There are 4 protein chains.
Amino acid sequence: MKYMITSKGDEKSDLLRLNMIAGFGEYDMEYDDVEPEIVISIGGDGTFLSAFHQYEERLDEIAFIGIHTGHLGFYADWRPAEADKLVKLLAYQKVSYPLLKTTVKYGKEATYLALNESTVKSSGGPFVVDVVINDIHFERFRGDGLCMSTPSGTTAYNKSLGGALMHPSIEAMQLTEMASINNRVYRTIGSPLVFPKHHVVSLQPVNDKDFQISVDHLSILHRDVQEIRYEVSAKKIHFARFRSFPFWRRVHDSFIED
Amino acid sequence: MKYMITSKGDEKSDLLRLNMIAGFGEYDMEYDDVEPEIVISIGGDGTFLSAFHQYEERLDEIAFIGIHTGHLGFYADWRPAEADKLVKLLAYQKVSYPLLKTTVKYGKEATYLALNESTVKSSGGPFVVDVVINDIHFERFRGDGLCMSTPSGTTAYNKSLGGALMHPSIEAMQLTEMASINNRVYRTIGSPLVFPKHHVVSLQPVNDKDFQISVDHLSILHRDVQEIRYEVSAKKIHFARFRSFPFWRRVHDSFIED
Amino acid sequence: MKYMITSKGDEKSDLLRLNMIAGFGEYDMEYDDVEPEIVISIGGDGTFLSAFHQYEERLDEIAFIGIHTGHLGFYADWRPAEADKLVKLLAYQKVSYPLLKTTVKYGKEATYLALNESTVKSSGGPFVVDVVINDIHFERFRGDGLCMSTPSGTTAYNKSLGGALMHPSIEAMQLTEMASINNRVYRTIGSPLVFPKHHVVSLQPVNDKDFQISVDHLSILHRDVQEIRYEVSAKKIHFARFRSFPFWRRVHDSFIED
Amino acid sequence: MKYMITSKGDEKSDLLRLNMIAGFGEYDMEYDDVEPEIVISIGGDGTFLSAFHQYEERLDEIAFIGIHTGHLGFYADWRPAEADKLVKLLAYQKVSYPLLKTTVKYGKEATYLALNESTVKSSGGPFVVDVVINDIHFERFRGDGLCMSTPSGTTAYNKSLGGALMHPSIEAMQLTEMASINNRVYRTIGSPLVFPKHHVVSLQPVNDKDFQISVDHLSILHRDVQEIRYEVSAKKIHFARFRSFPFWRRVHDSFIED
Ligand SMILES: CC(C)N(CC#Cc1nc2c(N)ncnc2n1[C@@H]1O[C@H](CO)[C@@H](O)[C@H]1O)C[C@H]1O[C@@H](n2cnc3c(N)ncnc32)[C@H](O)[C@@H]1O
Ligand SMILES: CC(C)N(CC#Cc1nc2c(N)ncnc2n1[C@@H]1O[C@H](CO)[C@@H](O)[C@H]1O)C[C@H]1O[C@@H](n2cnc3c(N)ncnc32)[C@H](O)[C@@H]1O
Ligand SMILES: CC(C)N(CC#Cc1nc2c(N)ncnc2n1[C@@H]1O[C@H](CO)[C@@H](O)[C@H]1O)C[C@H]1O[C@@H](n2cnc3c(N)ncnc32)[C@H](O)[C@@H]1O
Ligand SMILES: CC(C)N(CC#Cc1nc2c(N)ncnc2n1[C@@H]1O[C@H](CO)[C@@H](O)[C@H]1O)C[C@H]1O[C@@H](n2cnc3c(N)ncnc32)[C@H](O)[C@@H]1O
């Protein structure tokens, strides 16, 4: 089976990568970074996010695995001491997490998939966007920006913005505010909002039409944006899982104790 | 078809109730408060919560409707000006919202269903409960209490505790903290937590074993409690719906503007 | 000089107390728990709060010292390994922290001093109090309760309610909400509020007139309350200080790392 | 007495300005925008902030007044219907609010005064700054940025970041976080922090040394910054006051009702 390994690029991750390639060479495993069926990411969650986006156009053909060469990751949830054990196993069940579809319309159109979140922020100071939910005007937001998170993204930016942590088996997306203005003139809901599949959340400009839009680790200034549309994707990321490591335990282990 | 009408008991709600009974008398509708198939609640959301608990043992045989004789309710989402219009319609589709199952174990066992939420608070000062998720010890909570909310309950106590607002088509429950202590000795997650169906959240005492447990509007001091167990119920509440009034619009109308 | 020592009452604190009494016996120090000039509290901050209230009527005649026989306290900020060193020193400068004056009016009047905070909570469910600031109606609060904190109290209940941490050299008091209801009908400020000396914050009932009022570790159900009035006290608590242990370092040491 | 009038520049504010200049022409008042003793700002709080910075080098020689031609401002707290009444009065007591001193050190040095706040944000994504309080390392902050507010600034950016509202008679500054990361690896205090006069808060880079620093409405990318130092200024802004309009009432009027 074709596999590839991305590395964070520090000495520990590079050497672990080379040692795992050696191990795979002892099985019927072919290294192929063009059409892998298995993508192993060695590093932390940033490395894992890069692996996802490197292969996002072949997501249904790939099972991802993450090895953390520092602290426990939510994606990189395997320790380097089990690298040799993991090679033997690869040569399993699959677990799928929901993804966020982001559409950017100009005046053509571009789509992006997010594993953690997509955000929109101002070209300086506070910006103003109308928030439309299923074609219904919900609020006029004035403030620093907005963050739309996947379930597995809820432990990342979403959490620091006060959002809820959502088990990734729930097919949903969660919208959180960054520093909204609320006075007698300006009003937002304030609370995070959790949307099911097939709900569409549209952000539309009011005066300024330039924004910084991020998708996971990738931030891009978009000019002449007419709309940013969020919906739970029909596409899913698949993990190879070899043991039970429950999400709520990953949460406990990362934020409570370990 | 058998129906009954509960009233808030003020002059406006009582008279509306009597006028609707008169209207129903002009159709093949029988007033029956023992085995109604239709339960109309005239008042506000507190009246609607009482109607739900009055008939909670026959939930699958009943379609509920709420009329608000004050401001818009999330359950009582019909205006008194449409009472006559509603009688004609009753004589429709059904919409179902998830419910919260609460189990209280002593040392027998009692179960309760919640439409908004169930909370646990101390017999004075801060109390200490261990929080166990699917048999896995997640945190030791020290503070004022904990709130487990349904989706439609997320706009109620849950919202004032910083929880996310969740569309009620999502079969989930949401746990929020009330004033947790966090220092070098005590640690909680802080964030609201959203659980899917078939996850079980167990609260267990540490020293003191007496607690105040609420279910919707009903608060009861429970002695010698060993455990409080939360799970999304298999039971659902059914609404009679006659027009589109989207949840996100009810949110906008109650918290943003109207 | 007359001194006394309170103990948490566990084996470690009792023995440390007896060993310090022995040390003081080697100097011109007289043990006197009726009219001490020095009050040493051995335990944690709860013990220190009890010492303060045991001698609150002679506050200007007393310098307090706290020894923590567990983790670092904000009041009990001396380690047991320096007990012998502390005896020699006692036989120094003084540092003073502001206090909170609480007045409870019925229909006579009672005053209390708080070192951490005074709170008001409901006789069940949410309660409703009008909040009047310098005789000006500021808001109608509906929710779980309100907390008025001193500066040194800001790291305690106030912090868990989202309040700011305030250096205790600032003569002020800070008001924080517990779970307020905010919808189209009910409105509060939400933010913590910080008041200088000579500002008076009055809480007044709306319907129910029974409340639970706490002052530091002491919680008391007050019947037929007409008003609870908060102001920065003219009285101050005095600490004996023998070394520099800055407040911001105590904060770092308790909440960040140590 | 020399005065000048700034205008928001819309039709309503320009005409009010011209009408007030006419009124002043009937008294011994000389229009002088180089050395005014009275500075009237007609617009909203943004106009008032611009007036402050236009004359910040002569603050002790000037009494400011703000007229709001839209909704009530915290600085622009006079209605256009009292413009004629205000001219007669000008031809009073003075009220002074504290200011924030910001020092930017490179590798020379630049100082700025803020009426609302000074913030520091990243040249993209999260940035990392060490926070040093009175030469004591307090925390390593990773996240979107930090906001240091004056008392009268607490109702502005500070409030949207969860900070406390502080009466402006308190000589203090308040530090609030923007979206900090908190996991097993990264730790911040989370709570807003309130500092008295003569405390110095230093922000220092860790890797990246470029930042966006704002002072009130003015945002400037600073290259090769070694340190940003915050302290309560010795300088104060002086308002001409002609009637009692208490701060807590301005708060009520802007955020609760009017
Ligand atoms: C390229 C860098 C900037 N990373 C990689 C990652 C990750 C990431 N994934 C997750 C996740 N699923 N669950 C829990 N933690 C996560 N991590 C951690 O996040 C910290 C910062 O990377 C590290 O501990 C990561 O291991 C990008 C992510 O940074 C988040 N981000 C940006 N700005 C933030 C802010 N101000 N506050 C909080 N988060 C912020 C956001 O999700 C963005 O995608
Ligand atoms: C018997 C009384 C006390 N009610 C009836 C109701 C309702 C209720 N349902 C909802 C809902 N689905 N969504 C949005 N709003 C709701 N309302 C409103 O809630 C306010 C207070 O009743 C009123 O405007 C209600 O119309 C009980 C409910 O009170 C909530 N509660 C208790 N203590 C709270 C607090 N401190 N803060 C916020 N909420 C608190 C909680 O949900 C409990 O079930
Ligand atoms: C009798 C008991 C209940 N204690 C003693 C103390 C203290 C106390 N002083 C302080 C302080 N100056 N600064 C920082 N920490 C403090 N501690 C700590 O507080 C924790 C709980 O005692 C322990 O780690 C204490 O060492 C009473 C105090 O309990 C606070 N309290 C009550 N309910 C709370 C809640 N839900 N959340 C957060 N705090 C809550 C409140 O201040 C009350 O006075
Ligand atoms: C040039 C513009 C951007 N203004 C002018 C002003 C003011 C300002 N002063 C105050 C104040 N003393 N107290 C209460 N409100 C204030 N206003 C109001 O603030 C809103 C936005 O201007 C309007 O209603 C103002 O009348 C700059 C100020 O914008 C604040 N700011 C920036 N980004 C923010 C955000 N994300 N959230 C909340 N505030 C944010 C900040 O204080 C900055 O100085």
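Residue numbering for chain B follows Swiss-Prot; the residues present correspond to positions 1-91, 95-110, 114-264, in that order.
Header says: X-ray crystallography, 1.8 Å.
Every residue gets a Cβ built from N, Cα and C, even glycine.
A mutagenesis experiment is reported in Swiss-Prot for this position, B:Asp45 to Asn, and the note states: Only minor changes in the structure and a 10-fold decrease in the kinase activity. According to Swiss-Prot, the active site, proton acceptor annotation covers B:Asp45, on the basis of experimental evidence. Annotation comment: Swiss-Prot describes B:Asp45, B:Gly46, B:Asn122, B:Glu123, B:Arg148, B:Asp150, B:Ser158, B:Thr161, B:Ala162, B:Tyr163, B:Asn164, B:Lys165, B:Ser166, B:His223 as NAD(+) binding site. While the structure shown retains the original residue, Swiss-Prot records the mutagenesis experiment B:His223 to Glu with this note: Twice less active than the wild-type. Its activity toward DTA is increased 2-fold.
Swiss-Prot feature annotations superimposed on the structure.
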residue: B:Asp45; record: mutagenesis position; DSSP (3 states): helix
residue: B:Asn122; record: NAD(+) binding site; DSSP (3 states): coil
residue: B:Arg148; record: NAD(+) binding site; DSSP (3 states): strand
residue: B:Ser158; record: NAD(+) binding site; DSSP (3 states): helix
residue: B:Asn164; record: NAD(+) binding site; DSSP (3 states): helix
residue: B:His223; record: mutagenesis position; DSSP (3 states): coil
Cβ-Cβ neighbours of B:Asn122 (NAD(+) binding site) (radius 10 Å): 27
Site with most surrounding Cβ atoms, counting all protein chains shown within 10 Å, from the recorded positions B:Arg148, B:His223: B:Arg148
Number of Cβ atoms other than its own within 10 Å, given for B:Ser166 (NAD(+) binding site): 25
Short-range recorded positions relative to chain C, from B:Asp45, B:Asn122, B:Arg148, B:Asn164, with Cβ separation under 8 Å: none
Distant-in-sequence Cβ neighbours of B:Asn164 (NAD(+) binding site), under 8 Å, six or more positions away: B:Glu123, B:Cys153, B:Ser155, B:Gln180, B:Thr182, B:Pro198
Å between C-alpha atoms of B:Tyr95 and B:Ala91, the residues bounding 3 unmodelled positions: 9
Neighbour count (Cβ, 10 Å) for B:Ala162 (NAD(+) binding site): 22
Site diameter for NAD(+), Å, by largest Cα distance between B:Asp45, B:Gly46, B:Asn122, B:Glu123, B:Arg148, B:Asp150, B:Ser158, B:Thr161, B:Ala162, B:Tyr163, B:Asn164, B:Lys165, B:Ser166, B:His223: 31
Sequence-ordered binding-site residues from B:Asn122, B:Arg148, B:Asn164, B:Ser166 with Cβ under 6 Å of an atom of ligand 2: B:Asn122, B:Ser166
B:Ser158 (NAD(+) binding site) CB neighbourhood, other CB atoms within 10 A: 24
Cα distance (Å, whole number) from B:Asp45 (mutagenesis position) to B:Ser158 (NAD(+) binding site): 12
Distance [Cα-Cα, Å, rounded] between B:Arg148 (NAD(+) binding site) and B:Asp45 (mutagenesis position): 31
Neighbour tally for B:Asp45 (mutagenesis position), based on other Cβ positions within 10 Å of its Cβ: 24
Cα-Cα span in Å, B:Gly110 to B:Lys114, with 3 residues unmodelled: 6
